[PDB]
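Participant: One structure, pasted below without further comment.
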Amino acid sequence: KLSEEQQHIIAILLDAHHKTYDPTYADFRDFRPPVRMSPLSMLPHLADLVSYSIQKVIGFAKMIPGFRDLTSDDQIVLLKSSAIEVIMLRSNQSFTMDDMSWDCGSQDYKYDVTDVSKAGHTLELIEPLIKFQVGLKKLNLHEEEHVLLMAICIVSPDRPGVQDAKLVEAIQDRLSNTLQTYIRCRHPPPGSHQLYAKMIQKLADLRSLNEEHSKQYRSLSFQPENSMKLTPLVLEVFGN
Amino acid sequence: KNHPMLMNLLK
Ligand SMILES: C[C@H](CCC(=O)O)[C@H]1CC[C@H]2[C@@H]3CC[C@@H]4CC(=O)CC[C@]4(C)[C@H]3CC[C@]12C
């Protein structure tokens, strides 16, 4: 059953998320304006959006029970590789299957296939990204399960450059073991049916999206003229 | 590989 430590972990992850994911999207107004007409018209806006989101994923990561015991180098390595994946994951909260789009509180901040395609990335990425959103949405995870997945996603021992992988793994196992248990005791059937395997599969899907995103990035960032529309954080994290 | 910003945000 759910020990005191496990319930503690869940409380912590839920609060960390609440402090890093603003469901009112009030800060979106600070980003460079969106332009829907396309010569990468949406890049300035979405670049700022992603950059802001990187900062928020970092804030979340810091509060993951045990993340503080890793070294600075491992922390950087885990976030550098997981950022994009976690942003894709946290975005499921604004993604609606009614019109297949990310509804972030208002018309201007409601992005669909065509908006998200006006930023230097091709359908090689976008199609698989939406499909992911749809399937994740169809798992109807408890918010508890959502935050445990993002946490598990960040602390993955097989990320490129990880050093003390044994520690990364131990930390993850604790979260992973908390999740498997939460499903068994808090998620009733049939929704619980192979829910864990389904959630882990999504982690593999993210790896695939991550890989494709990298290629799309090297490409977009090949023309210095385009690397200009990005932010310093994005360049450092994704590639400068 | 020297990520000043990432490093500073994680501190
Ligand atoms: C607006 C979405 C987040 C909503 C939320 O955080 O609730 C974010 C999350 C996934 C993001 C996509 C991740 C892949 C690339 C990253 C970029 O450089 C901007 C263009 C792309 C194509 C992004 C557009 C904006 C998206 C669709």
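Note that chain B carries Swiss-Prot numbering, so the residues on display, from first to last, are 640-650.
Structure determined by X-ray crystallography, 1.9 Å.
Cβ coordinates come from backbone N, Cα and C, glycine included.
Below, the features straight out of Swiss-Prot:
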| type | residues | note |
| --- | --- | --- |
| MUTAGEN | B:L645 to A | Impairs interaction with ESR2; when associated with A-604; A-607 and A-648 |
| MUTAGEN | B:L648 to A | Impairs interaction with ESR2; when associated with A-604; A-607 and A-645 |
Participant: Which has the fewest other CB atoms in a 10 Å radius around its CB: B:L645, B:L648, the listed mutagenesis positions?
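Facilitator: With the mutagenesis positions B:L645, B:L648, fewest surrounding Cβ atoms within 10 Å: B:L648.
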Participant: Per DSSP, to which secondary structure element type does B:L645 (mutagenesis position) belong, with helix, strand and coil as the options?
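Facilitator: Where B:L645 (mutagenesis position) sits, the three-state DSSP reduction gives helix.
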